[PDB]
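K.L.:
Just dropping this structure here.
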Amino acid sequence: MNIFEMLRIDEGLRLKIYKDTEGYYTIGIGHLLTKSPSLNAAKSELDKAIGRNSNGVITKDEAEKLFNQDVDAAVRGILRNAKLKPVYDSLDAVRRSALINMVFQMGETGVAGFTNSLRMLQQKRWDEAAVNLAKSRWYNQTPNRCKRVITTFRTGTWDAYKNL
């Protein structure tokens, strides 16, 4: 397992525009199109980004292309954020994914909001974090995934993604 697989599991795949649990238009593997409430803006956004006239539906390969940049973008975001970096940098490789998994989902900003949690983690206080996280809205919105994620921070292993 690696981050890519992790997220494909968490985000699934969709070749057509759609709304995330946040109500935003997304497509592919959790590719956020636009915060705007307008199909068109998204459609616009999409084409722009895709380069050609999409008409709201992408190709598998495109999805993959976005995915790959989005992932890249997140790693990059973290490494550039004063609050995340240090944390990220203090985590073992498995936990780093989780962090990323988070960032990819709520964004650098959202994630930098989990102050204590961040600290806790940084400080190896696994359970406490496990706990804290569970208190977020996300948790009640993506219980399934927040679980998997939390387990990963907690355990430091991919068991949550292994199919037991």
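We read in the header that X-ray crystallography, 2.6 Å was used to get this structure.
Backbone N, Cα and C define each Cβ position, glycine as well.
Pasting the relevant annotations from Swiss-Prot:
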ACT_SITE  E11  active site, proton donor/acceptor
ACT_SITE  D20  active site, proton donor/acceptor
BINDING   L32, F104, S117, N132  substrate binding site
MUTAGEN   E11 to N  Loss of 84% of enzymatic activity
MUTAGEN   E11 to Q  Complete loss of activity
MUTAGEN   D20 to E or Q  Loss of 99% of enzymatic activity
MUTAGEN   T26 to E  Complete loss of activity at neutral pH; covalently bound substrate
MUTAGEN   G30 to F  Almost complete loss of enzymatic activity. The enzyme is destabilized by 1.5 kcal/mol
MUTAGEN   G30 to A  Almost complete loss of enzymatic activity
MUTAGEN   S117 to F  10-fold decrease in enzymatic activity
MUTAGEN   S117 to V  50-fold decrease in enzymatic activity
MUTAGEN   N132 to I  5-fold decrease in enzymatic activity
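Tell me about the surroundings of these features in the structure.
P.N.:
A simple way to gauge crowding: the CB of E11 (mutagenesis position) has 20 other CB atoms within 10 angstroms, across all the protein chains here. DSSP assigns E11 (mutagenesis position) to a helical segment in the three-state reduction.
Applying an 8 A CB threshold to same-chain residues 6+ apart, the list for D20 (mutagenesis position) reads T26, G30, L32.
Under DSSP, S117 (mutagenesis position) is assigned to a helix (H, G or I) in the three-state scheme. For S117 (mutagenesis position), other Cβ atoms within 10 Å of its Cβ number 22.
Within 10 Å of the C-beta atom of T26 (mutagenesis position) sit 20 other C-beta atoms, taking all shown protein chains into account.
Mapped onto three states, the DSSP output places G30 (mutagenesis position) in coil.
If you take the C-beta of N132 (mutagenesis position) and look for same-chain residues 6 or more apart in sequence within under 8 angstroms, you find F114, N116, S117, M120.
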K.L.:
For a quick check of understanding: given the listed substrate-binding residues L32, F104, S117, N132, what is the maximum Cα-Cα distance in angstrom, as an integer?
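P.N.:
Farthest Cα pair among residues binding substrate: 26 Å.
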K.L.:
If you measure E11 (mutagenesis position) to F104 (substrate binding site) at Cα, how many Å is it?
P.N.:
10
K.L.:
Helix, strand or coil: which one is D20 (mutagenesis position) in, per DSSP?
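P.N.:
Reduced to three states, the DSSP call for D20 (mutagenesis position) is coil.
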